[PDB]
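Colleague: Sharing a structure here in structure tokens format.
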Amino acid sequence: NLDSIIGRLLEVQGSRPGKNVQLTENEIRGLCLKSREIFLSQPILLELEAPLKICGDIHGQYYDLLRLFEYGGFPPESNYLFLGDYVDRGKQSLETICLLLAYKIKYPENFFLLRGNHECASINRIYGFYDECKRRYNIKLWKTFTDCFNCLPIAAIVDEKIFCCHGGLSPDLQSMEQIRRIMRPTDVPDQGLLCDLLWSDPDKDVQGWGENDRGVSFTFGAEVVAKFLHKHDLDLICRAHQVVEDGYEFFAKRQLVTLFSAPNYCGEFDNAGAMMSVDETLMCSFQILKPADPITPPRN
Amino acid sequence: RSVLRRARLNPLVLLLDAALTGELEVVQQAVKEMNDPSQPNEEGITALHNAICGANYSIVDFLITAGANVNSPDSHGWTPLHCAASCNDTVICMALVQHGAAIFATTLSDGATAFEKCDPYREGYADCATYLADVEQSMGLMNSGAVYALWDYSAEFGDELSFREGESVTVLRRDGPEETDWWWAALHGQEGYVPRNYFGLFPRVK
């Protein structure tokens, strides 16, 4: 059944962007239930090895996701880690999450999905995912997705050197055991470690920890990143969650990178998308997905 | 083959970021690892461009000394001299002019020269405009009229002069009315017309 589902999702590769793929309710529920098993069978704090391609927010922009695989290499030619925010804001959240869940089931050791702040019932109820489920399917299916999202892993460390999560650091985060001990399924709380990991942001102007303009969690400064990296013998923090004009954006010299993989974010920004390639030597390079925006003089 | 159980950046990525923020030693390290300091990214952005926009005089001098193409135009046709002029950065203009900048180079759009891109709304305009205005007027006059070729050229007419990159050419007649964009010049006893935009006041760094 999986191969049929993937095949139908990929059928629109040559189509004009916007064309839907309408799976059956039972098919989508199957993707959620089977992938949920895998998420719980794997660590909540993933330990991954290069080569790997790391992608940021997608936000239901399915045709940009297809271009992302087209340029990066469709699974399993490349290994993928996504940093969350698969639904909401875009018009095709369902096709996006289904293709990602489908590849997760087909290639469970070479394809990984982290939880973003929009993989939360209380958030994606608000910014479009519920609306899409209600329109194209029903509410019970949206609740089924919530059951799946509640089991997603929260962070990943690549070859003991690159720490990856959707949002950022936490003032409560002192030992990696604090992440491993989080039991699933779980909702995202209004505050605390799990909240901060998916909601906090870096800030060039804060020294230490500051209040976040979102009304949730904190901001952290460059010294926080430096202290964190030296403490855990890490080299780079890779996160998402914020739109960046070039698709990637460095912070604290080069100790942190923000990735965003949805070009022309909900048609309100002119940003490009990017993904980061890490080879077996841990060299990091960026690939850009950008939307569309000497001569001798004459003689007498 | 599954994936479930020190890190670096691309040298080109380090170079472009370090040139914009001002970490000289990092630029020096990146330059040694990569093969070409003038390497542009997917957006046409080069190391020297970021240094000019970032006003990092230290990095600009290093890259020029390291042989960065002082005339590479970006996707918009802007050369390093054009960006320095738009920022009224006289110091960079001097470094570029003194190291092989094409004084009469023009952009692909509207075909304007660096002098015309000085921003009268930013500080330092008068200092930058005066330098560029005098530099344009001094070519074929300064250094006994000697100018340095920046590219190879194969004559397109019998009354034109052929030359290779790096050769010194003497400008004899500048304000010739019959040709406003070419100069009557002399090279190894041969006289002929040469295009203004192919010469700089000093030679490239090779």
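All residue numbers given for chain A refer to Swiss-Prot; the residues shown span 8-300, 318-324 in order.
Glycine residues also receive a Cβ, built from the backbone N, Cα and C atoms like all the rest.
Under its mutagenesis annotations, Swiss-Prot gives A:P50 to R the following note: Promotes SMP complex formation. According to Swiss-Prot, the mutagenesis experiment A:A57 to P carries the annotation: No effect on SMP complex formation. For A:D64, A:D92, A:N124, A:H173, A:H248, the entry in Swiss-Prot reads Mn(2+) 2 binding site. The Mn(2+) 1 binding site annotation in Swiss-Prot covers A:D64, A:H66, A:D92. Taken from Swiss-Prot, the feature active site, proton donor applies to A:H125, supported by similarity to another entry. Per Swiss-Prot, mutagenesis A:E184 to A is noted as: Promotes SMP complex formation. Here Swiss-Prot describes A:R188 to A as a published mutagenesis experiment; the accompanying note says: Abolishes SMP complex formation.
For the listed features, I'd like the structural context: burial, neighbours, distances.
Modeller: DSSP assigns A:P50 (mutagenesis position) to coil, not to a helix or a strand. Summarising the environment of A:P50 (mutagenesis position), the number of other Cβ atoms within 10 Å of its Cβ, over all protein chains shown, is 15.
Annotation note: A:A57 (mutagenesis position) sits in a coil segment as assigned by DSSP.
In this structure, A:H248 (Mn(2+) 2 binding site) belongs to neither helix nor strand by DSSP; it is coil.
A C-beta separation below 8 Å, combined with a sequence spacing of at least six in one chain, links A:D64 (Mn(2+) 2 binding site) to A:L90, A:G91, A:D92, A:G123, A:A247, A:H248, A:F267, A:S268, A:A269. In the three-state DSSP reading, A:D64 (Mn(2+) 2 binding site) counts as strand.
Taking Cβ-Cβ distances under 8 Å and a sequence gap of 6 or more within the same chain, the neighbours of A:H125 (active site, proton donor) are A:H66, A:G91, A:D92, A:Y93, A:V94, A:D95, A:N131, A:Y134, A:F136.
Counting every protein chain shown, the number of other Cβ atoms lying within 10 Å of the Cβ of A:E184 (mutagenesis position) is 8.
Around the Cβ of A:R188 (mutagenesis position), the number of neighbouring Cβ atoms within 10 Å comes to 11.
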Colleague: Given the mutagenesis positions A:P50, A:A57, A:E184, A:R188, which one's Cα is the least distant from that of A:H173 (Mn(2+) 2 binding site)?
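Modeller: Minimum Cα distance from A:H173 (Mn(2+) 2 binding site) across A:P50, A:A57, A:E184, A:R188 lands on A:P50.
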Colleague: Looking at Cβ-Cβ distances, which residues of the chain lie under 8 angstroms from A:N124 (Mn(2+) 2 binding site) while being 6 or more apart from it?
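Modeller: Those within reach of A:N124 (Mn(2+) 2 binding site), by Cβ under 8 Å and sequence separation of 6 or more, are A:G91, A:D92, A:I130, A:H173, A:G174, A:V195, A:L205, A:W206, A:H248.
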Colleague: Between A:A57 (mutagenesis position) and A:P50 (mutagenesis position), what is the CA-CA distance rounded to a whole number of Å?
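Modeller: Here the two Cα atoms are 18 Å apart.
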Colleague: Using all protein chains in view, find how many other C-beta atoms are within 10 Å of the C-beta of A:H248 (Mn(2+) 2 binding site).
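Modeller: For A:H248 (Mn(2+) 2 binding site), the 10 Å Cβ neighbour count is 25.
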Colleague: Tell me, how many other CB atoms lie within 10 A of the CB of A:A57 (mutagenesis position), whichever protein chain they belong to?
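Modeller: Its Cβ shell of radius 10 Å holds 20 other Cβ atoms.
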Colleague: Between A:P50 (mutagenesis position) and A:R188 (mutagenesis position), what C-alpha distance do you get in Å?
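Modeller: Each residue's Cα considered, A:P50 (mutagenesis position) and A:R188 (mutagenesis position) end up 10 Å apart.
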Colleague: Using the recorded Mn(2+) 1 site (A:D64, A:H66, A:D92) as reference, state which further residues of the same chain have their Cβ within 8 Å of the centre of those residues' Cβ atoms, listed in sequence order.
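Modeller: Residues close to the Mn(2+) 1 site, other than A:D64, A:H66, A:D92: A:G63, A:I65, A:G67, A:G91, A:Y93, A:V94, A:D95, A:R96, A:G97, A:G123, A:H125, A:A247, A:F267, A:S268, A:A269.
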